[PDB]
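These notes concern the structure reproduced below.
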Amino acid sequence: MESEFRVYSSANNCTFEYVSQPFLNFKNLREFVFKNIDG
Amino acid sequence: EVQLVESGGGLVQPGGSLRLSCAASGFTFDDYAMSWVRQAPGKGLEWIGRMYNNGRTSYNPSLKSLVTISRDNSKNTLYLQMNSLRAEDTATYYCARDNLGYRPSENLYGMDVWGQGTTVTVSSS
Amino acid sequence: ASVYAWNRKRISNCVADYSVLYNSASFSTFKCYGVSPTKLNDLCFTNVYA
Ligand SMILES: *[C@@H]1O[C@H](CO)[C@@H](O)[C@H](O)[C@H]1NC(C)=O
């Protein structure tokens, strides 16, 4: 049971919020590419 | 601050004459077109007339016989000498500047600044 | 809200139909500054606040 969130202490000025469908011996392999091009 | 102030309204007998003013502040009439518009209690804004910067006058063609728009550029004021005020001449008379320049959107009336308007009523007393 | 405590809502990540607002006869005042009201549907906007 997930009952512990300790990632932030505050959230002041938001510009973008987006709620989506879930993306997700070692059994799974997850590859991601993150790029910052022209914003 | 660009502000239009009208004065001269009130009670007026039938068949008489009544002079209205549009003493303007914040701008001059040497480069702006100025209009007079009336407002009936049961109807919308009805355009009466227009004074151009060169002295050119145009009027409502159903109202030409009894209105006169003049300027006094020394006192930067507009005049409206109305005569023969009848029952349907009861109106709240706004004086407004025409927008011949840049218009940020579609205007139904084409006025960039309005006046507070003065109310004229015609009855027995 | 009251005017001293005016509410602000962010509009984002959606498609906005401004043709139903400008053609609506409910609004007595509709004054747009810096953009034409008929050109609103042809532009894409960032940081929309109401
Ligand atoms: C960012 O947050 C601070 C503190 O909450 C606030 O004073 C400031 O006005 C905010 N700036 C913007 C652009 O929202």
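Numbers in chain A track Swiss-Prot; the residues on display, in order, are 153-176, 185-199.
The header says electron microscopy, 2.7 Å.
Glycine residues also receive a Cβ, built from the backbone N, Cα and C atoms like all the rest.
Swiss-Prot documents A:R190 to K as a published mutagenesis change and attaches the note Partial loss of biliverdin affinity. Packing around A:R190 (mutagenesis position) is summarised by its Cβ count: 6 other Cβ atoms lie within 10 angstroms of its Cβ, all protein chains included.
In sequence order, the list of same-chain residues 6 or more apart from A:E154 (variant position) whose Cβ falls under 8 Å from its Cβ is empty. Among the natural variants in Swiss-Prot is A:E154 to K, noted as: In strain: Kappa/B.1.617.1.
Cβ-based neighbour count (10 Å, all protein chains) for A:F157 (variant position) stands at 6. Here Swiss-Prot describes A:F157 to L as a natural variant; the accompanying note says: In strain: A23.1, Omicron/BA.2.75.
What Swiss-Prot says about the natural variant A:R190 to S is this: In strain: Gamma/P.1. The DSSP secondary structure for A:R190 (mutagenesis position) is coil.
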